[PDB]
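A short worksheet on the structure shown next.
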Amino acid sequence: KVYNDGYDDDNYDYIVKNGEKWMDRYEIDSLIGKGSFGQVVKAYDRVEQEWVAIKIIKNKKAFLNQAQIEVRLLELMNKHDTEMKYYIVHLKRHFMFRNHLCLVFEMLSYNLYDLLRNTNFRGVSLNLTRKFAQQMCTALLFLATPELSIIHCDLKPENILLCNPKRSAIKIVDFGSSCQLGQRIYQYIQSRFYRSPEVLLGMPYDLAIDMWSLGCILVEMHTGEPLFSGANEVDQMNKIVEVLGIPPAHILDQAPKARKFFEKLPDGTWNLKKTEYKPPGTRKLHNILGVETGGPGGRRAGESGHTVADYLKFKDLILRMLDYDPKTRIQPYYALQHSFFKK
Ligand SMILES: C#Cc1cc(/C=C2\SC(=S)NC2=O)ccc1OC
């Protein structure tokens, strides 16, 4: 059995060969990414005389249609004049090659997960996470443009990449799972660790879910570990409840999946269901961040920009991004006016 005249494997993925030359232009070096969508290769563009990342979408109608949505979103974002658009991965061009849709992006550096791994999961300076926080807040403000109204829908350290390994400039990549504001067509969305309470409770979701994701990411970038590392959605909700407490009754009364996690007592109030965790809201973020104990594991004791005053500004902003209420959860514009960013 051969697939696509021997160009494709059995999983519809194009068989990447180091040194192969496409259309007398792109020279493939190596595979730099993989997923259900297909693969990503480092290639040299002979025309522009620069390195590019080519996202080879696997030869399947389902995966091609998903990529077409991604291309439309990227091209729509590219059209906007604002210089906030330079916090989003730039799609240079897209073409069909041997029955594969190929998205040519600008070549970037390491993602923030590789960064966390370089630290052995002890996290980066509060000064660096502030630089990341402000760029991310600007990127989410850009996606918040009414004409775009884009929900990234899969924000995580892996999907945030450095432009340059010796600069702190970041770009959000992978809009392959993205939607624009609209009917709640999907419900199992976002990576588990960065999944908003809305999605967990199966309630309608807006652009605020990306802000929840950001809150979870920035704490992780400082401490080194995911704030909420759930083995399942029930474990996920319980780990959120440990830090933030029981979500307000007004939210859970409207929540279709409320009773997956909580039981409604005869007095109208909500408790957890038992099956292991701290009492609700007793794993204070004050302690996780180490506000008064020299930061995470006391590893930032005596470091410049790691004062109690600096940590309190950070904690205030993170608690505003992790507001259970998506309608009062802090929006990108207001997050950018926060004292955490005031020099
Ligand atoms: C490694 C890498 C890598 C990935 C991208 C972009 C992607 S990957 C994806 S899936 N969706 C995108 O938009 C862009 C540049 C890169 O070079 C480090």
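Note that chain A is numbered according to Swiss-Prot, with residues 134-408, 414-481 shown in order.
Backbone N, Cα and C atoms are what each Cβ position is placed from, and that goes for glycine too.
Annotation comment: Swiss-Prot describes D287 as active site, proton acceptor, evidence class a curator's inference. Residues near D287 (active site, proton acceptor) in space but far in sequence (CB under 8 A, at least 6 apart, same chain), listed by position: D307, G309, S310, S311, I322, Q323, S324. Secondary structure from DSSP puts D287 (active site, proton acceptor) in coil.
Every protein chain shown contributes to the tally, and the Cβ of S169 (ATP binding site) ends up with 11 other Cβ atoms within 10 Å. Positions annotated as ATP binding site by Swiss-Prot, on the basis of a curator's inference: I165, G166, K167, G168, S169, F170, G171, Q172, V173, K188, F238, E239, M240, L241.
Swiss-Prot documents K188 to R as a published mutagenesis change and attaches the note Abolished protein kinase activity. Under a cutoff of 8 A between CB atoms, and with a sequence separation of 6+ in the same chain, the neighbours of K188 (mutagenesis position) are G166, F170, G171, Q172, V173, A200, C235, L236, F238. In the three-state DSSP assignment, the secondary structure recorded for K188 (mutagenesis position) is strand.
Sequence-distant contacts of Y321 (mutagenesis position), defined by Cβ-Cβ distance under 8 angstroms and a gap of at least six in the same chain, are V332. According to DSSP, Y321 (mutagenesis position) is assigned to coil rather than to any helix or strand. Looking at Swiss-Prot, the entry for mutagenesis of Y321 to F says: Mildly reduces kinase activity. Does not abolish autophosphorylation on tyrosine residues.
Residues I165, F238, taken from the recorded positions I165, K167, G171, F238, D287, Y321, are distinguished by a CB atom under 6 angstroms from ligand 1. Shown are the binding-site residues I165, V173, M240; the one with the most C-beta atoms within 10 angstroms of its own C-beta is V173.
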